[PDB]
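Visitor: Sharing a structure here in structure tokens format.
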Amino acid sequence: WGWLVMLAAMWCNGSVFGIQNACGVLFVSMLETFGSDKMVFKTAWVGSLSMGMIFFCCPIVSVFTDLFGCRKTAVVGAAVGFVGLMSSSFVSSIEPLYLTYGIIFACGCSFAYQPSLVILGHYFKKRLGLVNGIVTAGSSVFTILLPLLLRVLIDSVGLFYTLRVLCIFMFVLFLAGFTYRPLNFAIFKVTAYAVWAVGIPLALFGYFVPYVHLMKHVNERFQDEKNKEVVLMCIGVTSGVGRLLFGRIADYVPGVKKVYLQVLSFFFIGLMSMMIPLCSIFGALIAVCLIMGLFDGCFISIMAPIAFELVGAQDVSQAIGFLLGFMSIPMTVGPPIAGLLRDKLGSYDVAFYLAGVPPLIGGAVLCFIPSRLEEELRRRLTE
Ligand SMILES: N[C@@H](Cc1cc(I)c(Oc2cc(I)c(O)c(I)c2)c(I)c1)C(=O)O
């Protein structure tokens, strides 16, 4: 088995999130097929539910995996994902899609992906973090490359065939799953965690809007767009390097003392989102995309260490579970509201601005977290 555990974990992490991020390239043609009324409002749910259900289901998997074992639940996740992707075929209306794609597919994907971490632990009972960086660099490949394959694949055979063929990834995941073989509400009393856990979800209330609506905002330059997929590929091409660099950066002395760089990340990503609906020359959009992706990777990379910095090591699991439970909502509610925001009398021009407000509030809230304080001074002032 050996290193193949990490090798297959790479494939799993790529397979799930590459699709979840290429969702837009599906959406652009899914809207066209079996098209209308008020379609843009309904369709967004197809990807919104898919992205929300993974986070909603991740915490509960911590009971299933511990109940059945590490080897299981990965086979089951892969099989359920394959069943859902296949069932997405033979659908003559958009209504069943919410159930075939989304609910079923993500309820499979979360089961497939969650146990990967528990077995990356014990990879070699050492050298954690470096393995995670390797896996991130690997999944960067699938995030970068998949949009190119799907874009050319769609025109040859329609959406139905595309989803019926994407089952190859789930099948390979199912086969690789055989490698795995091993060989609570009291948290809120901590004020720092209480503030942070509300700050982050309030910050991400527009994070997933671009990943869904950017490919449809494109075609504003209907003629000059000799190539579209690059504009979405260059988000991941920068996210990979950003995560890789910030993994190294996090622990270095000049900035490891107490990290609040997530405030900077939110500020920059919000500003760049506020920049999209204005730039006209093509290259400016790619520059904005790179600026977005770099900090998008940085913020996600820096998250986990803050978890055990704020709270003891024992409660990190519960902390992450609650955090993902809260995070389930904003990504489900974002894209639909963003689409509808001016689906009457306008375009995304008026919708991308308001997608940029929540990040600033989130950054302020996170910057409003106390520290460097202890109660030994309580004798002096308030008593
Ligand atoms: N849109 C992103 C997808 C993505 C979102 C989040 I939020 C995230 O952060 C975590 C951290 C831990 I730790 C988890 O167990 C989980 I599940 C998600 C990661 I990694 C990836 C992209 O472009 O790839």
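Going from the start of the chain as shown, residues are counted 1 onward.
The way this entry was determined, per its header, is electron microscopy, 3.8 Å.
Backbone N, Cα and C define each Cβ position, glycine as well.
Mutagenesis annotation in Swiss-Prot: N13 to K (Swiss-Prot position 81), described as Does not affect subcellular localization. Abolishes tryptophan import activity; the structure shown retains the original residue.
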Visitor: Output, ordered by sequence, the same-chain residues six or more apart from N13 (mutagenesis position) with a CB under 8 Å from its CB, or 'none'.
Guide: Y113, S116, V135, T136, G138, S139
Visitor: Quick check on the gap: 29 residues absent, flanked by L183 and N184. Distance between their CA atoms in Å?
Guide: 30
